[PDB]
Amino acid sequence: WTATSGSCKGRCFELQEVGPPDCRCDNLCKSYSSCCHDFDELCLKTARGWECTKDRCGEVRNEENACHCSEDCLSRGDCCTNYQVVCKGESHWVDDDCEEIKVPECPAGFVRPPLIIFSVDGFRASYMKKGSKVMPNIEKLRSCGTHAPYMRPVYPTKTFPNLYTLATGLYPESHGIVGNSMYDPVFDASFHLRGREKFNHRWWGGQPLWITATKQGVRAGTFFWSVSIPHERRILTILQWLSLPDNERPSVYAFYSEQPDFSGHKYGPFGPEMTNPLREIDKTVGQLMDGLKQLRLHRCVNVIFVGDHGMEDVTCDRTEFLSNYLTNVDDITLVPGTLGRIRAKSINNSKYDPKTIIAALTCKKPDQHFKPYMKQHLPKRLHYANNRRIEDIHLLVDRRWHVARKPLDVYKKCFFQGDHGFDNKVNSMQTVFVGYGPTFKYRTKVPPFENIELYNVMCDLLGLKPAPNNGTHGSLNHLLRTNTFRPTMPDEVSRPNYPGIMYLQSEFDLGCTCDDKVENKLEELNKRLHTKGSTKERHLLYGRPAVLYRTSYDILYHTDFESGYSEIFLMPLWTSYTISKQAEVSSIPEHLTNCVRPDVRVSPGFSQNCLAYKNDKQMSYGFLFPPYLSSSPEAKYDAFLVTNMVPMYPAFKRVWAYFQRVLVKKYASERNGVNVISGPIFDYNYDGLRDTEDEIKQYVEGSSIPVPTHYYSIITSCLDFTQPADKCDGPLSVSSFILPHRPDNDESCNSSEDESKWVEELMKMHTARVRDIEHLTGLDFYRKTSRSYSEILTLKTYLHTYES
Ligand SMILES: *[C@@H]1O[C@H](CO)[C@@H](O[C@@H]2O[C@H](CO)[C@@H](O[C@H]3O[C@H](CO[C@H]4O[C@H](CO)[C@@H](O)[C@H](O[C@H]5O[C@H](CO)[C@@H](O)[C@H](O)[C@@H]5O[C@H]5O[C@H](CO)[C@@H](O)[C@H](O)[C@@H]5O)[C@@H]4O)[C@@H](O)[C@H](O[C@H]4O[C@H](CO)[C@@H](O)[C@H](O)[C@@H]4O[C@H]4O[C@H](CO)[C@@H](O)[C@H](O)[C@@H]4O)[C@@H]3O)[C@H](O)[C@H]2NC(C)=O)[C@H](O)[C@H]1NC(C)=O
Ligand SMILES: CC(C)(C)c1ccc(/C=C2\SC(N3CCCC3)=NC2=O)cc1
Ligand SMILES: CC(C)(C)c1ccc(/C=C2\SC(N3CCCC3)=NC2=O)cc1
Ligand SMILES: [Ca+2]
Ligand SMILES: [Cl-]
Ligand SMILES: [Zn+2]
């Protein structure tokens, strides 16, 4: 209830929300049905349109007009955005040549360049190039300011999760908006797109930009707009606020357009009906920039043109139905569409079993257009598991397809031709970023980046300290002329030990055997040099990784590789080696197939043992540095040290062996040498962060050997591939993966075929940023390069997506 007896006279689009039952006059009062009786009359005026006509100049001021063309409108700050063009002979902003904005050019009393965020729903990235002919204003912003060819959304590529990620810099799993529709079991409450539960603040985690501004003394205009307020009225309201006195005028503003998403759903991303929505958006941008020019703010305000997600061709006939796979279709609740989330319908049914649900959905039809996962097995780059609102069972739907429970739900519950929500590396889901203003760079193209990084930049643009978020602050410094936050490398917490030869062979009782007794002071001294690190510059190209947590580990040097061996986890945290383009792949000799050798540098108590692997009928072992890439037969014995061994399921050894025997050499051939850092990851609570020792849920049977949940590799080479990886002078090139360490290959429907048909596809799906691996390991990479730290931060956020 609201007693709407107050008036909006002199209160239109007020910046403070008043307390009930007093009626409201702010730009959101419609969505709460709380506007004063005269809000439409006084605030949402429409008479005479939104533009000045030639016969309106100098007119007598009439307050009933939506905007004014009188002589006093500049003083009142309420001219139509084209007033100066029509009445005072000015040019439109799009028609001016663009001149570099070297310094802010602001009117007296502007403490900082304002920031205006022009956000567009469903603005697929390829629109910038394909619609450029009909978007002149947007094309000027893109070409004269700073732009990326595309910006990567977060998963799910849905509207609420991506808009709130932009506002907070957080993964949806962290800010709590994990979909457009959610059920929180702890609340026992449902979050709906259409409804009023979505207004309870308990759903919204993190600290969004408008709260960060407010808490730090930077005034924010109200970012949000009731759908019935026309776009022209939104722009006029923003320009009016920009005419407020200095003490009252906000420094950050937001405009939002429901287009082109609204039409894209009906007509498909490139339907011929999509041209006019693109024209309309551009005209709105033109009205804003014309209005800024009138206020002498067009070389003062920083403008961000940004989307939330793209749009894909999706039709009714391309739907998969769970009733075609399950018998107990009525026992499950499904969140349908471009993703699937499954949970039990009733808690009082213990005859519900997720394992049988997953099995019935796994590789059951040859053309199957979705893949089931337990959420902890989803690719780690999606960062979509660590929230109670994310159901245990997830369906990753192929692009251009939908998943639904029963056919009933589609025809009675085709209309649409477009949709979004798919995996965030899918091209059709990519969206746009353009920055224009004094603080952005001039005519600068930046590489594609993720929308989680924008929050830090928007705080930089406003002089705000960002709340803790998942961006990497400084990785977007190359977007900015000034205001850059200058990051510093984190300090190493644990320094390593450098053990020498301290143990005799007979001190070990590991149950391991090796046929290695076949055995020159020139070459005896030569291999001692290798154990002391004489070849470390060759295999450790960017310095040792820094351990950012308290632990006990040893640096181990070898002819072909270098490792940081954890005495807590009884295995390397990282193994580093360089494979040149000329390097040759050998085989494991027949007599060294089961060879495992004690490391006389590491005590028996801090070593694995072969007996555990013999007894554990589920667990085999593999090696981090591959024996196949040994530089010599004598060096190959190094690769069989017990300190190079890691536990691996036989099913995963298929994946790992093909990567080590075939793919590393192929990458070295293609990239002119590669440097590889590989190691284990433990994330049993799927929070994306390094597990401590007491969080490990699985050990090699009868031992204290922890079982990794994942294995990573970071594959670095020279960006200029005419230079070898080990002699690179300039920027680096990286691709990484975080392979799930699973006892089966059910994820790969073609896994019964040869590894050359499925392993690399699996690895592409689990591509990762170096930053993702740092979170999961507590390690800091690229400590010692000749490149600037900000550039290294950009390299660490890079994701190799394998799209075309
Ligand atoms: C991306 O970026 C984010 C942001 O930096 C980062 O997330 C942060 O991770 C931290 C570690 O996981 C975590 O630190 C402390 O969290 C809790 C409580 O924090 C509260 O205060 C903050 C600040 O205001 C709130 O934002 C936070 O809200 C959370 O919960 C709300 C609902 O409850 C929700 O709306 C909100 O979005 C957020 O939810 C998310 O985070 C929580 C974690 O809090 C998840 O569980 C959710 O699933 C959701 O994902 C909170 O209200 C502290 O209590 C912790 O202290 C622990 O652990 C300490 C470790 O040193 C230890 O000293 C303490 O003993 C304590 O243990 C207690 O609890 C034990 C088990 O419950 C118990 O056994 C023991 O006895 C003891 O009582 C943490 O110090 C941050 O909150 C978190 N921030 C955010 C915004 O999520 C992400 O890690 C990265 N992601 C990547 C991949 O890098
Ligand atoms: C998707 C979109 C349009 C971006 C959006 C929509 C609704 C809200 C609502 C919020 S946020 C909130 N908070 C933030 C932390 C403190 C309390 N309380 C709310 O009711 C926010 C954002
Ligand atoms: C980029 C940034 C600063 C995070 C931002 C700024 C403004 C808005 C405003 C919105 S979103 C919205 N919706 C979404 C679903 C339908 C209605 N209505 C609005 O007025 C949203 C996000
Ligand atoms: Ca963890
Ligand atoms: Cl959803
Ligand atoms: Zn949409």
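Residues displayed in chain A correspond, in order, to Swiss-Prot positions 51-463, 468-573, 576-591, 617-885.
For this deposited structure, the header notes the method as X-ray crystallography, 2.0 Å.
Every residue gets a Cβ built from N, Cα and C, even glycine.
Feature annotations, reproduced from Swiss-Prot:
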| type | residues | note |
| --- | --- | --- |
| BINDING | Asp171, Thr209, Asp358, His359 | Zn(2+) 1 binding site |
| BINDING | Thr209, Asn230, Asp311, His474 | 1-(9Z-octadecenoyl)-sn-glycero-3-phosphate binding site |
| BINDING | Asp311, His315, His474 | Zn(2+) 2 binding site |
| DOMAIN | 54-97 | domain 'SMB 1' |
| MUTAGEN | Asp171 to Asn | Abolishes lysophospholipase D activity |
| MUTAGEN | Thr209 to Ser | 15% of wild-type lysophospholipase D activity |
| MUTAGEN | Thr209 to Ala | Abolishes lysophospholipase D activity |
| MUTAGEN | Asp311 to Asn | Abolishes lysophospholipase D activity |
| MUTAGEN | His315 to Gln | 20% of wild-type lysophospholipase D activity |
| MUTAGEN | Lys430 to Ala | Impaired secretion. No effect on lysophospholipase activity |
Discussion item. With the 1-(9Z-octadecenoyl)-sn-glycero-3-phosphate site defined by the record as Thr209, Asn230, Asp311, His474, how many Å span the farthest pair of C-alpha atoms?
Written reply: 15
Item to complete: Take the C-alpha atoms of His315 (mutagenesis position) and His474 (1-(9Z-octadecenoyl)-sn-glycero-3-phosphate binding site) and report the distance between them in angstrom, rounded.
Response: 9
Worksheet item: Can you list, in sequence order, the residues of the same chain other than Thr209, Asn230, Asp311, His474 whose CB lies within 8 Å of the CB centroid of the 1-(9Z-octadecenoyl)-sn-glycero-3-phosphate site?
Response: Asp171, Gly172, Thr207, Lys208, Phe210, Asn212, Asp358, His359, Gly475
Worksheet item: What does the Cα distance in Å come to between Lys463 and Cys468, when 4 residues between them are unmodelled?
Response: 12
Item to complete: Would you mind sorting out which recorded positions among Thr209, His315, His359 put a C-beta under 6 angstroms from ligand 3?
Response: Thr209
Practice prompt. Calculate the distance in Å between the alpha carbons (Cα) of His474 (1-(9Z-octadecenoyl)-sn-glycero-3-phosphate binding site) and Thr209 (mutagenesis position), and round it to a whole number.
Written response: 9
Worksheet item: What residues in the same chain, six or more past the boundaries of the domain 'SMB 1' (54-97), come closer than 8 Å to it by Cβ-Cβ distance?
Response: 112, 114-116, 269, 271-272, 274-280, 283-284, 287, 290-291, 298, 300
Discussion item. If you count other C-beta atoms within 10 angstroms, which of the recorded positions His359, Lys430 is the most crowded?
Written reply: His359
Discussion item. List, in residue order, those recorded positions out of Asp171, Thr209, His315, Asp358, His359, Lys430 with a Cβ under 6 Å from any atom belonging to ligand 5.
Written reply: none
Worksheet entry | Fewest Cβ neighbours within 10 Å, where candidates are the recorded positions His315, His474 | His315
Discussion item. Quick check on the gap: 2 residues absent, flanked by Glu573 and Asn576. Distance between their CA atoms in Å?
Written reply: 10
Discussion item. Other residues near the Zn(2+) 1 site, CB within 8 A of the CB centroid of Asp171, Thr209, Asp358, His359?
Written reply: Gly172, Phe173, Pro203, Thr207, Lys208, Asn212, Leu213, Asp311, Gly357, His474, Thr485
